[PDB]
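Student: My questions will all concern the structure given below.
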Number of protein chains: 2
Amino acid sequence: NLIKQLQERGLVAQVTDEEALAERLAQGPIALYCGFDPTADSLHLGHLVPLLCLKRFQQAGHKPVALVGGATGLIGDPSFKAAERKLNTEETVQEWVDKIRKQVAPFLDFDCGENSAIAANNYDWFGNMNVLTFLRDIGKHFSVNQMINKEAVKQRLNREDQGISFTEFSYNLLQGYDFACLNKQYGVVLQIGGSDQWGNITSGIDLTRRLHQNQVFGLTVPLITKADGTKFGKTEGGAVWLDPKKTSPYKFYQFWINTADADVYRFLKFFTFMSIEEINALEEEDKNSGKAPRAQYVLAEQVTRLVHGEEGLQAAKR
Amino acid sequence: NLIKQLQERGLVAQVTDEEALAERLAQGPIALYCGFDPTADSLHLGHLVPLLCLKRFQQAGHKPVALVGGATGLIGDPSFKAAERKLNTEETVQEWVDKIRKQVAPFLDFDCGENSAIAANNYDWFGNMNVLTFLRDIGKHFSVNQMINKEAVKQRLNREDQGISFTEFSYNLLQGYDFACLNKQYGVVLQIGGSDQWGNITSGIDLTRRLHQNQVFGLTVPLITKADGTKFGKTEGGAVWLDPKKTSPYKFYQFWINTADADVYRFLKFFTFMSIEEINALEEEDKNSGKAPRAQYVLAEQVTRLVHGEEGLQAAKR
Ligand SMILES: Nc1ncnc2c1ncn2[C@@H]1O[C@H](COS(=O)(=O)NC(=O)[C@@H](N)Cc2ccc(O)cc2)[C@@H](O)[C@H]1O
Ligand SMILES: Nc1ncnc2c1ncn2[C@@H]1O[C@H](COS(=O)(=O)NC(=O)[C@@H](N)Cc2ccc(O)cc2)[C@@H](O)[C@H]1O
């Protein structure tokens, strides 16, 4: 039902159990979540993909759970990460964490009644948890042998000079517990994220089973990348952030206008909430027409409105 | 000096930096330590070897530091262990810690003067340590790449019949920190133990250097075994404990008095404080004499007195 709708938009990289998941969603409204680690004082285009999916699920009658890694942001996710990561101060991260929680709120409904979104921070439980308690209660459920063969960290253990500290090596467990922890208190039976989080989701699905005996699910979204294969979220000396202070609403609207034809339509399915029909109708429209493709104009006005509202939209034109 | 003296009686299997350690020991009195994890309500003959070396070191004017792993006892040292060591309740380990601590006290002098022994417990700094603090403050200094090639655990990894959990895989770090922690609060520059503890000692030496820029040392005593080869401190009633309640002084004395002629002398160098001379004069004595080797007698006399004193000695004779 819903999963297939997302597949139409091309926002479905993988699914742990496409049938049971599709069935559970049928039985009734479920609660899912997606994590966001503090690596800056603001999120960017890349992050906007998963976040938007949550809203998609919510409009479908589901309850989204946007979580901020106040704790995981202090260790670093090595998932398909070329090299080690910086250990930001406990204060700097806290400052960012508080900026993310507020930057995410507007994107979700926090009072729509039943499926009201909920903001969570893994620091709440990892920020006062003992080390021995962690290793014992959570670590005993992990095999180093299989932790090594996980793609997310594969290269980092085999390769020439790609190493990995014990710090980021345990990240997997942290995000793993998060799933179970959220499932235990909020009944979250689904987690979504980029294709690079598949390994972390898996661990979360497994742990939850041997911890609460609950069949949980995971759904990764494909990592968005420009047709010209040039990553995403970043352009020149400044990755397009969501904070209008780091990326002027005017500079934001311009970024979309500059979208290549080989992407514009694919981007509309990923960053807007337009029915796949009116989107394909727009493509077939720009095709037959001998005029300039108005797809970008649409794509720019849509996203700019979602991130900066009518205000920023009118600001990007003055 | 003292190093070679220990070599004379085969109590030294490995030494990190024999040279530097030699000069340091000569420079003046130092502070060493040896850990003993609570895996039972009592210690056995095997644990007695390293414990005695602490006193031997103390008689040399150095200060021994007998540490009880009130925390590590909850994790489990996998050093050269084929299987996963089951987890004991904090209530049980705590109950064992007290017994071991009081059982160790007698063996060391806790009020002779300056070189008074110290009773340490890693639970003091690991029991109230946040997981996030541990993972980064310590974990960042450890490389999974080299943790995997560690002899102590290389068995549990490169096998398809065995396996190691994240719990015991993180043990090394705990012991590593202990050395650094002790060196920072007591100035402990040396750690001793069985050859199986070499890996844990080394890790504690590099960690101390990376966190305090100090050069500590490590010395491991050979894992004493029986001539035939069978494990040491193991009989039909299980193992030979230092706890009278578990192993009567009578049964304790009989174990020694029944020592093979090929071990009786080594054991005298390992379990007693008789000068290497009188020990050799004793061996030379038995060598050529129609009588029966009185080495066994001497052995059972000495050891039994060190573990159960006069009371337990006269108890074995009745
Ligand atoms: N270009 C892109 N296209 C699609 N998705 C993208 C993307 N760029 C980033 N993302 C996704 O958007 C999110 C960005 O935040 S993130 O720093 O990568 N998140 C993480 O690293 C997770 N470990 C955070 C986390 C998740 C769950 C937890 O229980 C705890 C922590 C991730 O889901 C990432 O996969
Ligand atoms: N038969 C034997 N001959 C000689 N030495 C022996 C022996 N049997 C055991 N030993 C040694 O005597 C001690 C017995 O206690 S133990 O439970 O094995 N100790 C451990 O496992 C350590 N990991 C404990 C530890 C040590 C230091 C720390 O900072 C923290 C913990 C160890 O040093 C062991 O190597």
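Heads up, chain B uses Swiss-Prot numbers, so what you see runs 5-322.
According to its header, this structure was worked out by X-ray crystallography, 2.7 Å.
Every residue, even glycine, has its Cβ placed from backbone N, Cα and C.
Checked Swiss-Prot, it gives:
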type    : residues                    : note
BINDING : B:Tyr37, B:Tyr175, B:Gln179 : L-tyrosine binding site
BINDING : B:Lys238                    : ATP binding site
MUTAGEN : B:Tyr37 to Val              : Confers specificity for the non-natural amino acid 3-iodo-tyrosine; when associated with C-195
MUTAGEN : B:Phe130 to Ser             : Utilizes the non-natural amino acid azatyrosine more efficiently than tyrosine. Strong decrease in affinity for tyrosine and small increase in affinity for azatyrosine. Temperature-sensitive
MUTAGEN : B:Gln195 to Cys             : Confers specificity for the non-natural amino acid 3-iodo-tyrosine; when associated with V-37
Student: According to DSSP, collapsed to three classes, what secondary structure does B:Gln179 (L-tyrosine binding site) have?
Tutor: helix
Student: At 10 angstroms around each C-beta, which of the recorded positions B:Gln179, B:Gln195 has the fewest other C-beta atoms nearby?
Tutor: B:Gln179
Student: For B:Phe130 (mutagenesis position), what is the secondary structure state per DSSP, taken as helix, strand or coil?
Tutor: helix
Student: Taking the Cα atoms as reference points, how far is B:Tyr175 (L-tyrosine binding site) from B:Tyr37 (mutagenesis position) in Å?
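Tutor: Rounded to a whole number, the Cα-Cα distance is 18 Å.
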Student: Taking chain A as the partner, extract the recorded positions from B:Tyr37, B:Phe130, B:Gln179, B:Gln195, B:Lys238 whose Cβ is under 8 Å from a partner Cβ; order them by sequence and answer 'none' if none remain.
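Tutor: Cβ contacts with A, in sequence order: B:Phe130.
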Student: What is the maximum Cα to Cα distance, in Å and rounded to a whole number, among the residues B:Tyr37, B:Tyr175, B:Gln179 annotated as binding L-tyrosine?
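Tutor: Spelled out: the longest distance between any two Cα atoms in B:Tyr37, B:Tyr175, B:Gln179 is 18 Å.
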Student: Checking proximity to ligand 2 here: which recorded positions out of B:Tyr175, B:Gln179, B:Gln195, B:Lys238 have their Cβ closer than 6 Å to it?
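Tutor: List returned for ligand 2: B:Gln179.
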Student: Between B:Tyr37 (mutagenesis position) and B:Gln195 (mutagenesis position), what C-alpha distance do you get in Å?
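Tutor: The separation of the Cα atoms works out to 5 Å.
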Student: Going by Cα-Cα distance, pick out whichever of the recorded positions B:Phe130, B:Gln179, B:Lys238 is nearest to B:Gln195 (mutagenesis position).
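Tutor: Nearest candidate: B:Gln179.
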Student: With Cβ-Cβ distance below 8 Å and at least 6 positions apart along the chain, what are the contacts of B:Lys238 (ATP binding site)? List them in sequence order.
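Tutor: Looking at Cβ-Cβ distances below 8 Å from B:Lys238 (ATP binding site), excluding near sequence neighbours, one finds B:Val244.
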Student: Quick one: pull the CA-CA distance for B:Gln179 (L-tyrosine binding site) versus B:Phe130 (mutagenesis position), whole Å only.
Tutor: 11
Student: When a 10 Å sphere is centred on the Cβ of B:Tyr175 (L-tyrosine binding site), how many other Cβ atoms does it contain?
Tutor: 24
